[PDB]
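Colleague: Take a look at the following structure, please.
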Number of protein chains: 14
Amino acid sequence: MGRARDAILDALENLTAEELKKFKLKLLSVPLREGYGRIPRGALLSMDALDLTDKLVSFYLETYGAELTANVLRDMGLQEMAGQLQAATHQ
Amino acid sequence: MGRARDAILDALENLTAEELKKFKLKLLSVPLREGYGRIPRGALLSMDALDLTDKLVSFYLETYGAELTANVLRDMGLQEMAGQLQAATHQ
Amino acid sequence: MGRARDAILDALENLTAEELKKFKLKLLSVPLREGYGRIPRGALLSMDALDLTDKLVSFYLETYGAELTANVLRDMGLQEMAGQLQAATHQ
Amino acid sequence: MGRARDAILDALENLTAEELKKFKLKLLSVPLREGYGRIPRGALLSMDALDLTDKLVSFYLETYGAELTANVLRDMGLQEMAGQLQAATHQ
Amino acid sequence: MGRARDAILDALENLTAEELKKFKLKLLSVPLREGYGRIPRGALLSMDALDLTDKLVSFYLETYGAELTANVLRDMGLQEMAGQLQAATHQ
Amino acid sequence: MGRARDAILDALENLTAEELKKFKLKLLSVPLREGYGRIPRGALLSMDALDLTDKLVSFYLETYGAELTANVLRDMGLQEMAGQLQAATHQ
Amino acid sequence: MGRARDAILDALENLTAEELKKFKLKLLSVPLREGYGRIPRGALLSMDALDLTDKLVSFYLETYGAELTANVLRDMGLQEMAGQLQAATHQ
Amino acid sequence: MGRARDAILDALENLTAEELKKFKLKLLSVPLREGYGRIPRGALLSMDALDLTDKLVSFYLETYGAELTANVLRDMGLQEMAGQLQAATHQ
Amino acid sequence: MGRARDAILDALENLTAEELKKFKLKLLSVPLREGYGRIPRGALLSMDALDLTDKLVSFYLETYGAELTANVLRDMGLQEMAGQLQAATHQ
Amino acid sequence: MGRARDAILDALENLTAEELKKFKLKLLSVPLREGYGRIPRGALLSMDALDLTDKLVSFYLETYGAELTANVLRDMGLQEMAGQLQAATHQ
Amino acid sequence: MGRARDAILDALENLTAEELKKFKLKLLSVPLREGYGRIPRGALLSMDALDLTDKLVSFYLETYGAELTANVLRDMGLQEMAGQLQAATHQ
Amino acid sequence: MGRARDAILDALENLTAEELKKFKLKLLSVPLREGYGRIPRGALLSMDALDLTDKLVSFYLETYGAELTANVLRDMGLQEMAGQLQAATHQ
Amino acid sequence: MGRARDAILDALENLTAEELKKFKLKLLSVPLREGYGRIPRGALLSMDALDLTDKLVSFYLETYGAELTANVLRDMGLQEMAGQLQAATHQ
Amino acid sequence: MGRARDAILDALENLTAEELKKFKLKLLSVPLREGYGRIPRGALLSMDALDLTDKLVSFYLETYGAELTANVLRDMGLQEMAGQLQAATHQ
């Protein structure tokens, strides 16, 4: 199976518990491409890093799952984890 | 078959576990129209969102099942989920 | 016999204990083509993955049984298992 | 989904922990329009910026949620964050 | 069903998590009218506001459930929530 | 809600760190009307201006909470703050 | 039930945070009457006023629970709260 | 049938979930009279208050079942529940 | 039978409740040799250590089941358990 | 008749449900003497303590049934149940 | 049954929340006699005092279970609890 | 990993607490390159040297993180610390 | 329990905030008898008088705990407090 | 088991609350040998001394776990703790 489920894990494990809550809150309002659904609010507010990675790779695909994570990380300020994620997924 | 069982599901899945319990508690004393029964305490205080949706569409109908849910949601303060539920069910 | 009963099993076996309930609930309201019946609520809410796959291939046929499963999976958000099922069934 | 949940977050994160308490205290007595509820004291006096933004966007809507926040910010003296919020939300 | 289970909820939700402990502790020693039982210590010291309201309306009735709660609230100093509860319940 | 929770805040925020201590100390011996309780020493000697305003408005009512604060302010010499508080609360 | 669980609470709530620690420390070496147990050090050094009152009335009885608290308060210097407790409990 | 199965329940319901574990642990090593067996560890460490009461009145008799419970409660420090149980059972 | 089912248990029983979840998540994406199947998500995300060991020795054999476990453990950083497993299995 | 089916029961009833699973799993690979068979997996992973005791005394004999149980109990760390089993069986 | 399970509990209940963690960590490397097993890390780092006492008396015997506890307690500095444990266990 | 996280630490540890506050105040208005975010006021005005270094290296990269710090240090007068930082980071 | 935990408290409560630091610093290098441990710097350099007394009586015994404190007090110059401690502890 | 887990503990308990944070920050940038992983920031910036010792001995081995700690301690200035650690570990 694709390695995109491991690049996201190494990015969501390098950020503290106060930035994970902000990530999960930003994930409720980020614009989405057509044909994709949105994770319900009842789950996004309890999931930890592992469940969040699994849900991200399940609802979206590998490529879009990586791109959306990188865009959200860039938007909230952190550009080191976003850069690492882009470097890992792109090649 | 009627799609009002899917609008209620999207309304009970966007609220946390401390708001679902309040919803189930206020469902015990909400005024009811004539000819409709009340869900007993034994089962109502254990069902999750899916079981709650099924049971709500079981005792009540599509139209009244949506209206009662919207009224209860507006009663407890949440006017976003109630608004989207009304928008979906009305048309 | 047809191999479409095996593609459905490989898709419903990757669903957790909470997503299978949502699948079985969405199966009660999904629009149906003319000439096909609906699974009764008495048995639908008790089956496991194997019984669900067998019953789905029983009421519907291979092609429609795969298409309905893929549509229900896409509707509830999961677009990875839906894509896998489509790839397996189409060719 | 609307972006007014993001403009409020950028306004409640630029004020210290001594002004957040004042904001949450003035939120308990601010005048409200008809049809809207008031956040209970039990939860309002324990939330941080993220939960406060989520609850403010949930109880009210995007437009009124932004207007009330701007009015409360202007009431307590801070005219820079209120102006930034108005500029972000209006256009 | 009577609306006395809603007036009590609005009174136990406007007091913090340190006053709820005091409420539950004082509930173990207040005088009781004849014919009524006392909540056991094992369950009382673990309930939050919702279960507390449910059990208070369960063991006692609506009228006595409101009067006892108002008396306990007045005993521990809080004369705002007690006054609001009295105003809601009496008329 | 009542606007008397804001007039008290504007009066306790104009007190230096040495005058707030004297206010909190003289609040321990001021005569009280019948039916009202006294704030315990455990919490009274730790609260800041915001918590003090909240507790003053909770233990007493709006009218008595304002009158007692004005009387205490006048008693220790400061008549500018007491005069402003009286002018704000009365009309 | 006995009122002695309310007289102790009004005595442990009138002492600051550095006197509760001293109270809990002197509670570890005060002489005890025969037949009564000693609170373990593991839980005694974490209890706040409410849990301390509950445990004090649980391990000992009303009369001995009041007398021991009065003796400990007198031994550590505070003669006002000890006098208040004695007056409340005796009559 | 004897009322000794009701006095034990009223004593095992006034103790919290952290004291029930200690009760069940001390029940594994308390000295026993001749002719009586010991509850196996496999079922003892999973029973709740109701099952524990039933097992205690089943393996032992009413008189010895009350005496053993009182002695175990007195051994572990709690002399209020033990005294209440003794008063209830003796006369 | 083979003793490699006991060396794996001694390695999966020394992982905390948070590292077993990571092990089960990384087991969903680890590269696999030809001719071997993959455990479905529906069952793998609920297994504890004992069922995980049994399933690992069921789908894979003794040698490959040990090598895959050692590789997964080493990949997530844990190089003490991997060393113990290698020492136990190789000789 | 032989009493070794009762000594085994007293050893399998003194261990919790989490250790019985480990016992049943370690029974799948323990070395066996020549001439004795192995319990199949289909039945072994469903039996409770009573069925396990009966089946263990069925395949093996009294002496070997006790010795194998003692060895397996020693392997998993429990040397108290193994000791009491040896004491009961040997004399 | 032996009373050495009661002397250990009175020693592990006198440790604060930070000394029990150190006890559990140092229990992972203490030298052991021949023939005795070591508690797995997965369960040892989550046990509280009661389960710790039960496991300590289960894996080892009464005498060794007390001696190991005394050795570990003295090794970390605390020679009061270890002293009373030795005094209780020896005679 | 890059060593620029250690060169910044030696620059923010040689300056007193009256200069760290000025550094943090100047960091709120310094011009920034395109695509980079600005640290919010709520967190920036509470960080010590270590948290400030971590946030500086996280929001920006190694090179820009060092260059911005050197520019800010040069702006506020200190040319020894900035020179040391430039010498360390450049080569 | 022994009264030597109270004689130490009456000696460490008469030290100003500048002499307690000197006492704690000299406690780090004082010669120790064989068989006794030394308090680590991580915890010792933050304790107040109450925690210091508790740790002093816990690590050492009553007699040695008093003697070491008296010697340290005499070594730093204070011979009135050391004399009082010796008089209290000796008889 | 090896005693190198206890030598690290004696070195991390001699660091104040401000030096442990610096140690944990230097642990994020220290060069690593080939074949060893790096602890994620999510858990590194929350751990206390005990969890840090356990995790350090978990990712690395006894020898490398000691050498890395000694080098990091020497880098940050403290050569007494590093000397003690080397003396303990080497022989």
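Don't overthink the numbers, they just go from 1 along the chain as shown.
So how was this one determined? The header says electron microscopy, 3.2 Å.
Note: Cβ is positioned from N, Cα and C throughout, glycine not excepted.
According to Swiss-Prot, the protein has these features:
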- N:1-91: domain 'Pyrin' (DOMAIN)
- N:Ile8 to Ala: Abolishes homooligomerization (MUTAGEN)
- N:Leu12 to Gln: Abolishes promotion of apoptosis and NF-kappa-B activation (MUTAGEN)
- N:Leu12 to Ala: Abolishes homooligomerization (MUTAGEN)
- N:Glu13 to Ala: Abolishes interaction with PYDC1 (MUTAGEN)
- N:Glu13 to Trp: Abolishes interaction with NLRP2 (MUTAGEN)
- N:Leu15 to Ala: Abolishes homooligomerization (MUTAGEN)
- N:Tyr36 to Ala: Abolishes interaction with PYDC1 (MUTAGEN)
- N:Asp48 to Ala: Abolishes interaction with PYDC1 (MUTAGEN)
- N:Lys55 to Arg: Strongly reduced PELI1-mediated ubiquitination (MUTAGEN)
Colleague: If you count the C-beta atoms lying within 10 Å of each candidate's C-beta, which of the mutagenesis positions N:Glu13, N:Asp48 ends up with the smallest number?
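Modeller: Result for the mutagenesis positions N:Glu13, N:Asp48: minimum number of other Cβ atoms within 10 Å at N:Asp48.
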Colleague: Can you check which residues sit near N:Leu12 (mutagenesis position), meaning Cβ under 8 Å from its Cβ, same chain, 6 or more apart in sequence, and list them in order?
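Modeller: The answer is N:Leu20, N:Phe23, N:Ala49, N:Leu52, N:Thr53, N:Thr69.
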Colleague: Counting Cβ neighbours within 10 Å across all chains shown, tell me which of the mutagenesis positions N:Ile8, N:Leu15 comes out on top.
Modeller: N:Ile8
Colleague: Taking DSSP as the reference, which of helix, strand or coil describes N:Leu12 (mutagenesis position)?
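Modeller: The three-state answer is helix.
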Colleague: Write down the Cα-Cα distance for N:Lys55 (mutagenesis position) and N:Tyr36 (mutagenesis position), rounded and given in Å.
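Modeller: Cα-Cα, rounded: 13 Å.
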Colleague: DSSP secondary structure for N:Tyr36 (mutagenesis position), reduced to helix/strand/coil, please.
Modeller: coil
Colleague: Taking DSSP states H, G and I as helix and E and B as strand, how many residues of the domain 'Pyrin' (N:1-91) are helix, strand and coil?
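Modeller: So the domain 'Pyrin' (N:1-91) is made up of 57 helix, 0 strand, 34 coil.
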Colleague: Cβ distance under 8 Å to N:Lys55 (mutagenesis position), same chain, sequence separation 6 or more: which residues?
Modeller: N:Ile39, N:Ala43, N:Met47
Colleague: For N:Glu13 (mutagenesis position) and N:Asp48 (mutagenesis position), determine the Cα separation and express it in whole Å.
Modeller: 10
Colleague: Let me check the 10 A CB neighbour count of N:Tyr36 (mutagenesis position). How many other CB atoms are there?
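Modeller: Within a 10 Å radius of the Cβ of N:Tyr36 (mutagenesis position) lie 13 other Cβ atoms.
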Colleague: Mind pulling out which mutagenesis positions among N:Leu12, N:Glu13, N:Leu15, N:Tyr36, N:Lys55 sit under 8 Å from chain I, Cβ to Cβ?
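Modeller: Going by the Cβ criterion (under 8 Å to chain I), the qualifying mutagenesis positions are N:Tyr36.
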Colleague: Looking only at C-alpha atoms, tell me how far N:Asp48 (mutagenesis position) is from N:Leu15 (mutagenesis position), rounded to the nearest Å.
Modeller: 11
